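J.: Below is one structure. I have some questions about it.
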Amino acid sequence: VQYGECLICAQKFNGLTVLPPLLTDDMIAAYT
Amino acid sequence: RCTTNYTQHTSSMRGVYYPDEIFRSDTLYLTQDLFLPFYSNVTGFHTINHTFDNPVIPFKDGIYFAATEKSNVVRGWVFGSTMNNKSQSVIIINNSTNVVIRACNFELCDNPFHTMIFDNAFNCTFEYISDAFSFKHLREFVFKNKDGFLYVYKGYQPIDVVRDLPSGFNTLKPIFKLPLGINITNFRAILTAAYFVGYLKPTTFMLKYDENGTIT
Amino acid sequence: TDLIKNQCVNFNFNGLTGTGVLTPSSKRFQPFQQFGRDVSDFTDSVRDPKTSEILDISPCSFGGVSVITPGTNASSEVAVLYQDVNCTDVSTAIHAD
Ligand SMILES: *[C@@H]1O[C@H](CO)[C@@H](O[C@@H]2O[C@H](CO)[C@@H](O[C@@H]3O[C@H](CO)[C@@H](O)[C@H](O)[C@@H]3O)[C@H](O)[C@H]2NC(C)=O)[C@H](O)[C@H]1NC(C)=O
Ligand SMILES: *[C@@H]1O[C@H](CO)[C@@H](O[C@@H]2O[C@H](CO)[C@@H](O[C@@H]3O[C@H](CO)[C@@H](O)[C@H](O)[C@@H]3O)[C@H](O)[C@H]2NC(C)=O)[C@H](O)[C@H]1NC(C)=O
Ligand SMILES: *[C@@H]1O[C@H](CO)[C@@H](O[C@@H]2O[C@H](CO)[C@@H](O[C@@H]3O[C@H](CO)[C@@H](O)[C@H](O)[C@@H]3O)[C@H](O)[C@H]2NC(C)=O)[C@H](O)[C@H]1NC(C)=O
Ligand SMILES: *[C@@H]1O[C@H](CO)[C@@H](O[C@@H]2O[C@H](CO)[C@@H](O[C@@H]3O[C@H](CO)[C@@H](O)[C@H](O)[C@@H]3O)[C@H](O)[C@H]2NC(C)=O)[C@H](O)[C@H]1NC(C)=O
Ligand SMILES: *[C@@H]1O[C@H](CO)[C@@H](O[C@@H]2O[C@H](CO)[C@@H](O)[C@H](O)[C@H]2NC(C)=O)[C@H](O)[C@H]1NC(C)=O
Ligand SMILES: *[C@@H]1O[C@H](CO)[C@@H](O)[C@H](O)[C@H]1NC(C)=O
Ligand SMILES: *[C@@H]1O[C@H](CO)[C@@H](O)[C@H](O)[C@H]1NC(C)=O
Ligand SMILES: *[C@@H]1O[C@H](CO)[C@@H](O)[C@H](O)[C@H]1NC(C)=O
Ligand SMILES: *[C@@H]1O[C@H](CO)[C@@H](O)[C@H](O)[C@H]1NC(C)=O
Ligand SMILES: *[C@@H]1O[C@H](CO)[C@@H](O)[C@H](O)[C@H]1NC(C)=O
């Protein structure tokens, strides 16, 4: 399984961005 | 001074060119412009023995031109309206050492081909001469009118054909944008081979741009 | 004027204006291309009219700023979060307001 993001960071001139979740995949994996 | 077959073919996927001076990379771009339609009806002309095709051909706001050479028979073109010294017209030729472009009220030869193109030139409004220089070859051109300018594209590839125009495709690159300011409705080919004329249409195309920004 | 690089500037190229950060690039421009664009309809890079060098144009850092507080009936204190920004630039632009 565009917009501003960060993994180093980068931004776009369209004013759009996506925020991260509280729970990361590893934290989810721990629960499962 | 002056000394005085329309075979139809297929355009294949030829007549493609870069629509603008904008760099792109790794992307599909959809647009519309005066491009040669795919698999359109292309008119062939020949220069064989006693028969030399050099008729006045309608421009229709933009045409596709190609020619197959082994002896550089085709030297240039004349674009204009009345095609005489009544008004402006432009002569675009390979003058054998330089490319020469002039827009004037030319008293043209009825059967042009020594440089026998016109006897006189009046009221010249534009002149240009390129840098000096000195079937086997396919030459491709696109001629478009825009805001008084004659936009010219050029391309080239090696060939091995006798009479036909080999199927395939090629993206052409711009070479001239001439601020002629003249009325081009008709044109003639200037001969010292075979050549082909198509017509451009405001057709929608999806163009595939590669990593280096070229069209593949 | 000389090129001012690796910082937000107000630029004016012969046909392209705006603000942002100029950095060198390797974009494979053709002999008949002056500037390029991103996938979306925004300027990506420009060839310099004097030196013929090609530089990319990055946006100046921006985003949402939020405050973290306890209740005002408990205490008066606050932490400030600058979304999506390298703290090196945040700090620099505080000292260099
Ligand atoms: C916030 O900005 C600072 C300063 O730009 C970043 O620290 C720097 O991170 C790079 C890794 O991306 C470190 O290594 C450098 O790699 C390049 C790759 O070609 C190399 O040319 C450099 O010589 C260097 O090796 C760099 O040393 C490091 N700078 C310092 C002073 O430590 C920081 O990572 C940025 N943080 C975020 C979240 O973007
Ligand atoms: C484009 O230039 C040609 C130049 O040949 C013009 O055609 C020429 O026009 C003259 C005037 O009507 C024609 O008659 C000539 O008159 C002079 C007067 O002294 C005389 O000496 C000549 O013997 C002749 O009688 C001349 O025959 C004619 N040329 C031809 C080949 O017919 C033409 O009109 C110009 N076009 C425009 C739109 O100005
Ligand atoms: C457009 O981008 C392509 C990238 O695919 C460039 O083509 C590639 O250019 C390299 C450089 O000569 C070619 O040789 C390669 O060298 C490396 C060196 O270690 C070697 O490992 C590779 O196996 C290869 O030999 C590479 O073959 C070539 N690829 C293709 C498909 O042509 C291309 O030159 C760029 N065009 C321009 C005008 O820059
Ligand atoms: C814009 O005009 C300036 C006028 O000085 C040009 O600056 C100079 O251009 C030359 C040509 O590329 C640069 O390279 C020089 O080439 C000679 C060749 O023998 C070499 O001996 C020199 O050591 C040097 O490599 C020269 O560095 C450059 N000078 C500066 C300060 O930039 C500039 O190139 C022109 N721009 C374009 C696109 O023509
Ligand atoms: C074909 O090109 C040549 C070279 O450009 C032209 O001859 C030159 O004409 C200029 C004047 O415009 C002279 O000063 C050069 O000395 C000429 N050079 C040579 C080698 O003759 C020539 O006139 C062009 N032919 C036509 C019909 O335009
Ligand atoms: C030459 O022109 C004639 C005109 O009718 C046409 O029928 C003929 O097919 C043309 N030649 C070729 C090879 O098409
Ligand atoms: C294209 O050329 C062929 C040649 O025979 C002709 O039959 C056909 O009608 C032409 N199409 C158009 C749209 O002119
Ligand atoms: C030259 O062109 C102008 C208009 O562009 C026209 O008025 C003038 O009479 C022309 N001269 C000649 C000799 O044709
Ligand atoms: C070009 O010539 C044609 C001939 O009828 C005319 O209708 C057209 O308006 C002319 N164009 C210009 C720009 O003069
Ligand atoms: C809220 O205000 C009341 C007012 O007396 C105070 O007693 C209470 O402790 C306050 N809450 C907190 C968390 O301090």
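Chain C residue numbers are taken from Swiss-Prot; in order, the displayed residues are 517-613.
Per the header: electron microscopy, 4.5 Å.
Every residue gets a Cβ built from N, Cα and C, even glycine.
Copying in the features that Swiss-Prot gives for the protein in this structure:
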type: VARIANT; residues: C:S577 to A; note: In strain: Isolate Tor2 and Isolate Shanghai QXC1
type: VARIANT; residues: C:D605 to N; note: In strain: Isolate Shanghai QXC1
type: VARIANT; residues: C:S607 to P; note: In strain: Isolate SZ3
type: VARIANT; residues: C:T608 to A; note: In strain: Isolate Shanghai QXC1
type: VARIANT; residues: C:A609 to L; note: In strain: Isolate GD03
type: VARIANT; residues: C:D613 to E; note: In strain: Isolate GD03
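Just tell me what is around each of these and how deep it sits.
T.: The Cβ of C:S577 (variant position) has 17 other Cβ atoms within 10 Å, all protein chains considered. A coil conformation is recorded for C:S577 (variant position) in the three-state DSSP classification, outside any helix or strand.
Over all protein chains present, the Cβ of C:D605 (variant position) has 14 other Cβ atoms lying within 10 Å. Look at C:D605 (variant position): DSSP puts it in a helix.
Listed in sequence order, the residues of the same chain lying 6 or more apart from C:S607 (variant position) and placing their CB within less than 8 Å of its CB: none are present.
Cβ neighbour count for C:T608 (variant position): 11 (other Cβ atoms within 10 Å of its Cβ, all protein chains included).
Using a 10 Å Cβ-Cβ cutoff, C:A609 (variant position) registers 13 neighbours.
With a cut-off of 8 Å between CB atoms and residues at least 6 apart in sequence, the same chain places nothing near C:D613 (variant position).
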J.: Under DSSP, is C:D613 (variant position) part of a helix or a strand, or is it coil?
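T.: SS state of C:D613 (variant position) = coil.
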J.: Would you mind reading off the Cα separation of C:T608 (variant position) from C:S577 (variant position), to the nearest angstrom?
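T.: Cα to Cα, C:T608 (variant position) and C:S577 (variant position) are separated by 12 Å.
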J.: Quick test of understanding: given the variant positions C:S577, C:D605, C:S607, C:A609, name the ones whose C-beta is under 8 angstroms from chain A.
T.: C:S577
